[PDB]
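Q: Next up is a structure, given as structure tokens.
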Number of protein chains: 4
Amino acid sequence: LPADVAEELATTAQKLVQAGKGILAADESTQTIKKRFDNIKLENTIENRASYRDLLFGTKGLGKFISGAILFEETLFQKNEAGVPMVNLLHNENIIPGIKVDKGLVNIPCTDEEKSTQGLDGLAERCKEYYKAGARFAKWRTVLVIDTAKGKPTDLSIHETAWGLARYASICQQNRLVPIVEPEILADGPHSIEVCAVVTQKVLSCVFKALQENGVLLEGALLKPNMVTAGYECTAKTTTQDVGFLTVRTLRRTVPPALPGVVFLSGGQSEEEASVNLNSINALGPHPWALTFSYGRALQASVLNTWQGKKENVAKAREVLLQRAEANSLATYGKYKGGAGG
Amino acid sequence: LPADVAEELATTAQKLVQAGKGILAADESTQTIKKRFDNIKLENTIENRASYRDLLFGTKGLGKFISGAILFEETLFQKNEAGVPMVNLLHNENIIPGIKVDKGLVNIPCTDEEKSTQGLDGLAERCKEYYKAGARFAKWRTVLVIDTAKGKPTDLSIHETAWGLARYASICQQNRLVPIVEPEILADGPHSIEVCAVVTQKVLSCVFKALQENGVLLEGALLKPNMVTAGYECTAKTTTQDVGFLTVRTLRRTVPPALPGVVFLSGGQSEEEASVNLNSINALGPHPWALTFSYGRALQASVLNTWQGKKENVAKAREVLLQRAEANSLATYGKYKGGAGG
Amino acid sequence: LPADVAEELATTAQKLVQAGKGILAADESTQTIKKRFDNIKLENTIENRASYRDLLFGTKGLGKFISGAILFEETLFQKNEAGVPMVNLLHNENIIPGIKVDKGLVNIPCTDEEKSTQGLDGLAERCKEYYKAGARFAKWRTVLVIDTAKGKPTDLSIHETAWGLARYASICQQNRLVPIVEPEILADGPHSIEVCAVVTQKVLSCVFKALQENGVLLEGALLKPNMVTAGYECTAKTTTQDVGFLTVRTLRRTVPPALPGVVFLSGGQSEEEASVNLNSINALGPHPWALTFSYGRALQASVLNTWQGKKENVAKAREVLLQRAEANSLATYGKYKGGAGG
Amino acid sequence: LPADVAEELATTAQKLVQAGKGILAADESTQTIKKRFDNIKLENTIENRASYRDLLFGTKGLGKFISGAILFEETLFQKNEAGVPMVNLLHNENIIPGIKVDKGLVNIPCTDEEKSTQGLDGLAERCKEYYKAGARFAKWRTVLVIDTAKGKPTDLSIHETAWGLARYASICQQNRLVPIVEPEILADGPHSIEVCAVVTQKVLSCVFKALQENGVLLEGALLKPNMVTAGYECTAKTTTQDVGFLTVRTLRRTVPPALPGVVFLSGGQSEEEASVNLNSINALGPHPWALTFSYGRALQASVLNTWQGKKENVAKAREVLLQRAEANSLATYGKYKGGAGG
């Protein structure tokens, strides 16, 4: 890898997880964002989306709590109503433009409907396309599922996820883009927080091994794993402390120090849950990597809520955004005392 | 895998390598065919290709020496000058329509220009599109290289190859399409035939393992490997006896009997050489699988040559096709005495 | 591997599974044989064992149904009461002396009591020791267990078994000894004959892959797998035909033609069950390898029974031996009609 | 793994690499020590070794620079001339008793004389035997070699190494014994330091992966790798700065933070060089793990030299020990200024 691009990779990767800042994931596809909009009964118009992405990226002050924003293709190339290109709104607040570059989840034949992530085809060309658009980091999401009964996640699922992410990451780096390796394991099921730690540890082990095999520069890469948590169905009352501990443990057991940081994913956690947990993790003293956030839902839920599509509520909702952005910023320093919303 | 599709895959896989028949590869992309045409100084027009494909698939009597013909997308959906759909010319002569599903070779980042075969994005839908259009089996080509000095093929190559193929092969089988797993090792370089056997043995072992890992029904699939030959620069005069022995050996050492047959590839072998070799192979007593051919160049060279585009030479050319196509048919039984051309 | 030793390996491996002959496993350790003896209330004296091994190996005519006898260390070096060395009794009846060379099963730390096989330490020296004693083939037994609920056999179990056998086999060959690779999967449990086929296929896949990695000459090796059968607890009434089919399928799906033969293991099957099943397997037409037996209990049960330790019953029991030896010999040709005992 | 043993392993692992202390390797086998003694023309008698070990473990004040000392079986159970048990000399100076558990290197069949470390047979029982005798941690040494031309280290080596270590490491941990995973890559050959980094990175990656696969509690174990240096024939004058950088890099790229520390090995480095290098390493700011030493030769050379066996030189020699032992202690803090000998 050219010493220049390499140096670039390392720089942005490190800038992406600088002290007190996380990444806002506003990369919802036209489909998923529809889901988000439906909750506030908003019409999934191109105008509505543009107004939304403009609401987030235009929030004056967002640059202190956000290091980078993961953008969806559309948004990466669009402008708001007043002709201001979205990436410029980011630049205004010193936020780094990012771009989701995977073409979605499909099933693996001969597995009980376990996902595979499309995107490798043409990815290299797209990367350049995006860099020119002003993007500096990319994201590719995979989905693993725990089901002790049905033996999930199977080795094929794990191997597939390992190799895919690896291939993808090796490509982005070639094209001056820092890869956010996202091997998400879904909390779905009655599995306990212990199983989650075990499965999460196994997966990450495989992941990094694949990264090694393909030659992914860890120093110019980021990991976006699921925090260790109980299954959605597990009645056993686990505490935020367990979450933090078990998570930090499994990470220390797998993630080499070369990796600049870990940008956590809220998954199905509530906005507060994510803030607290993230906090309880950093609360656990000095870690060898940054343990920040890459929150989307956990950062947008109330925003999208209080907005209701009605521009009359734009400012009001922009505050809500900073409210959550600051919570998670302090949570970075283990300084978030539950209060910025519930 | 549904008992119905399984049975079908098994059926066509076995039909595709029936006694005495091989596969005709006429799936040349617009670019590659251009190269072929350039030799006879023919213009790479749509009409010219149409006439050429038509010339091949029209050859009355072709069905006795040809089980199936690998078509390129275009040819799979086109007709000849007289409005006759190309697939129909095949049906006429009882030939099975095949389709090349790989979207091309690309480089693996962090390897000395080693390839990665594009395709998996969409492949499922495309497979359906093709099945409807009368495609029964598919093709995917991977390119490995031997370079002892530079340590090629690297594990990354061999790995990417294995997983790529297996990924494709499973998708195809899901969509009633028999997959021809093509792990081609370029005979380029001064490597000896002994090294070719070793490397090939390795490569195959890794491939079949990935096939297993992904759930590729061997009984409903086929393999198109290179024959065990010396390198293009190996001054060591090796015999066709050697080619036959080593090849049969490395195959017995790696291919499970559940695999219907091996459709050999000519590569850079002269039409006669490919025939001779394929004969030397089959000559080695009964084998657990069919050791047939899936030639393209070693079948078309003389035809395209004698044709010169001039329709005035159509039948003259077609004769040459049957000349070769029969040569190899006998080679199948080990009954080919070097004579059908040189 | 020296062409001479290699040639030797191939020869004995092929001689070991010649037409109509199987291998008698009389390699019970002082512990296990105690178990066998207890059933007839025999004292586990050295004299008793010697009388026993002498009863088997002395049976005039045993050389037609037995190609080789797997011996336990002791027996390999002992003589009978009249000073006749055991290996000489074998030579008399043209039976090839074999030797169990693994030091037993221990557990794998961090697995639910899954076995690991000791023996690698010093194995090479022992091999020579044994060859000098007149042994030509060796055996090393591993034990895998199916438990869908507890996810057994785990990958660690499978990987361990794969690598161990591999290491062992590569050593024996070096020392002029043909290795009988035995990856036994126990029928214990409520798993169905379908699961057994699936698990057995997975395991064999891994096994042969490891063999490849270590460089085990398949042509000078033998496999001793468990037949595909229902779990001991599975109430679902399976037929001998299913057993035969499913077994042959999984074998064709994994075992390369290079492997000279497969010497089946009776495990917990009754003497007849083993004869019938073995028969129903060969009944399934021409196979690419020998599918013979390596029966021990299935060959000794009635012998040890009718003998009762009382020499007055030696001849009577010797007949019983041939009775079973012939059953399984015909079963080799798919010619065993249930009758030689029940 | 029991919470009690887990805690213990974790404890001693962390104690074994406490600030400023390293490990003294005096586990030399009767044969290797003979070599050492031959240099000072001393007779390899039982008494001589006893006096030598006694000289080392008696050094009043040694405990400040030495956390633990790797003993050979003999020394672990012997006493000095005055009847004082060797382990007691250690306890006196608060040094932790360690034991080498590997039964020696052997060749891997079908590799150009690459090693395989014996031991696993019995290791469990022996571990108990040793724990009782006061052994708290253990040692196992694997030897890999770099030979770009002959493609060394082969995957078979790297694999066997990884699985061997992990197998041992898990057994030790079961029996309250902290395992020192020793993947030594011989600096032999003209390979550059860049290649050493690459190969080392690879090797470590594979090792930690096997450790994971086997369930080796990283927190209760330690690693003894080679430092990243150039080959014995590499005329390219590399600096200690380079050694320090590359080494720190390849480690950050492969070692999870859960691993307490890295106990470096001198190999063929001169006492001073090992000190300098180890200093250049620690000099590179704070690290997530302890980058201490586990020297043997680089600690004993001058001592054994100045001793000449003549007890008349005992104290004179002991001073030299503390001379070096302190050198490295400061090297630990990056405070060693080249002066304690040359």
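Just so it is clear, chain B uses Swiss-Prot numbers, and the residues here are 14-355, in order.
Keep in mind that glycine also has a Cβ here, set from the backbone N, Cα and C atoms.
Here's the feature list from Swiss-Prot:
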| type | residues | note |
| --- | --- | --- |
| ACT_SITE | B:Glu195 | active site, proton acceptor |
| ACT_SITE | B:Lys237 | active site, schiff-base intermediate with dihydroxyacetone phosphate |
| BINDING | B:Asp40, B:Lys152, B:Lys237, B:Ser279, B:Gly280, B:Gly309, B:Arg310 | dihydroxyacetone phosphate binding site |
| BINDING | B:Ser42, B:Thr45, B:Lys113, B:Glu195 | D-glyceraldehyde 3-phosphate binding site |
| MUTAGEN | B:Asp40 to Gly | Reduces binding to TRAP |
| MUTAGEN | B:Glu41 to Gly | Abolishes binding to TRAP |
| MUTAGEN | B:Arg49 to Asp or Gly | Abolishes binding to TRAP |
| MUTAGEN | B:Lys152 to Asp | Severe reduction in the binding to TRAP |
| MUTAGEN | B:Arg154 to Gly | Abolishes binding to TRAP |
| MUTAGEN | B:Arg310 to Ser | Severe reduction in the binding to TRAP |
| MUTAGEN | B:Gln313 to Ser | Severe reduction in the binding to TRAP |
| MUTAGEN | B:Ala314 to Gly | Reduces binding to TRAP |
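Could you give the neighbours, burial and distances for every feature on this list?
A: Counting Cβ atoms from all protein chains shown, B:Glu195 (active site, proton acceptor) has 25 others lying within 10 Å of its own Cβ. Taken residue by residue with DSSP, B:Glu195 (active site, proton acceptor) is part of a strand.
Sequence-distant neighbours of B:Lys237 (active site, schiff-base intermediate with dihydroxyacetone phosphate) (same chain, 6+ residues apart, CB-CB distance under 8 A): B:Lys152, B:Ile193, B:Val194, B:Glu195, B:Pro196, B:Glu197, B:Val275, B:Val276, B:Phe277, B:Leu278, B:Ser307.
Cβ neighbours of B:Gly309 (dihydroxyacetone phosphate binding site) (same chain, under 8 Å, six or more residues apart in sequence): B:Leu37, B:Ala38, B:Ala39, B:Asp40, B:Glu41, B:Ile83, B:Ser279.
In the three-state DSSP scheme, B:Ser42 (D-glyceraldehyde 3-phosphate binding site) falls into the coil class. Within 10 Å of the Cβ of B:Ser42 (D-glyceraldehyde 3-phosphate binding site) there are 14 other Cβ atoms, across all protein chains.
Using a 10 Å Cβ-Cβ cutoff, B:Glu41 (mutagenesis position) registers 24 neighbours.
Within its own chain, B:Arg49 (mutagenesis position) has B:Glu41, B:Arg310, B:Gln313, B:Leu317 as residues 6 or more apart in sequence whose C-beta sits under 8 angstroms from its own.
Cβ neighbour count for B:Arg154 (mutagenesis position) (all protein chains, 10 Å cutoff from its Cβ): 21.
In the three-state DSSP classification, B:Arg310 (mutagenesis position) falls within a helix.
Packing around B:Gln313 (mutagenesis position) is summarised by its Cβ count: 25 other Cβ atoms lie within 10 angstroms of its Cβ, all protein chains included.
Just so you know, the Cβ of B:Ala314 (mutagenesis position) picks up 20 other Cβ atoms within 10 Å once every protein chain is counted.
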Q: Around the C-beta of B:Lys113 (D-glyceraldehyde 3-phosphate binding site), how many further C-beta atoms are within 10 angstroms, looking at every protein chain?
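A: Result for B:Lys113 (D-glyceraldehyde 3-phosphate binding site): 25 neighbouring Cβ atoms inside 10 Å.
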Q: Suppose we draw a 10 Å sphere around the Cβ of B:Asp40 (mutagenesis position). How many other Cβ atoms does it contain, all chains included?
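A: Around B:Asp40 (mutagenesis position), other Cβ atoms within 10 Å: 24.
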Q: Other residues near the dihydroxyacetone phosphate site, CB within 8 A of the CB centroid of B:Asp40, B:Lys152, B:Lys237, B:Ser279, B:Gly280, B:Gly309, B:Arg310?
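A: Everything else in range on the chain: B:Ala38, B:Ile83, B:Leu278, B:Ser307, B:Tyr308.
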Q: For the binding-site residues listed here, B:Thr45, B:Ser279, which shows the highest count of neighbouring CB atoms within 10 A?
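A: Ranked by Cβ atoms within 10 Å, first place goes to B:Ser279.
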Q: Of the recorded positions B:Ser42, B:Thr45, B:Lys113, B:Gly280, B:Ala314, which sits closest to B:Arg154 (mutagenesis position) by Cα distance?
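A: So, spelling it out, the nearest of the recorded positions is B:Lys113.
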Q: Determine, for the D-glyceraldehyde 3-phosphate site, the additional residues of the same chain whose CB lies within 8 Å of the mean position of the CB atoms of B:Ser42, B:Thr45, B:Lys113, B:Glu195; present them in sequence order.
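A: The answer, listed by sequence position, is B:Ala38, B:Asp40, B:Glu41, B:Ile83, B:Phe85, B:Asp115, B:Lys152, B:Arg154.
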Q: Taking every protein chain in this structure into account, which of the mutagenesis positions B:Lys152, B:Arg310 has the most other Cβ atoms within 10 Å of its Cβ?
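A: Selected residue: B:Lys152.
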Q: If you draw a 10 Å sphere around the Cβ of B:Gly280 (dihydroxyacetone phosphate binding site), how many other Cβ atoms fall inside it, taking every protein chain shown into account?
A: 19
Q: Taking DSSP as the reference, which of helix, strand or coil describes B:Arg154 (mutagenesis position)?
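A: Going by the DSSP assignment, B:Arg154 (mutagenesis position) falls within a strand, counted as strand.
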Q: Taking the residues B:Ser42, B:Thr45, B:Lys113, B:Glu195 listed for D-glyceraldehyde 3-phosphate, what is the greatest CA to CA distance in Å, to the nearest whole number?
A: 18
Q: For B:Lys113 (D-glyceraldehyde 3-phosphate binding site), what is the secondary structure by DSSP, using just helix, strand and coil?
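A: Reduced to three states, the DSSP call for B:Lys113 (D-glyceraldehyde 3-phosphate binding site) is strand.
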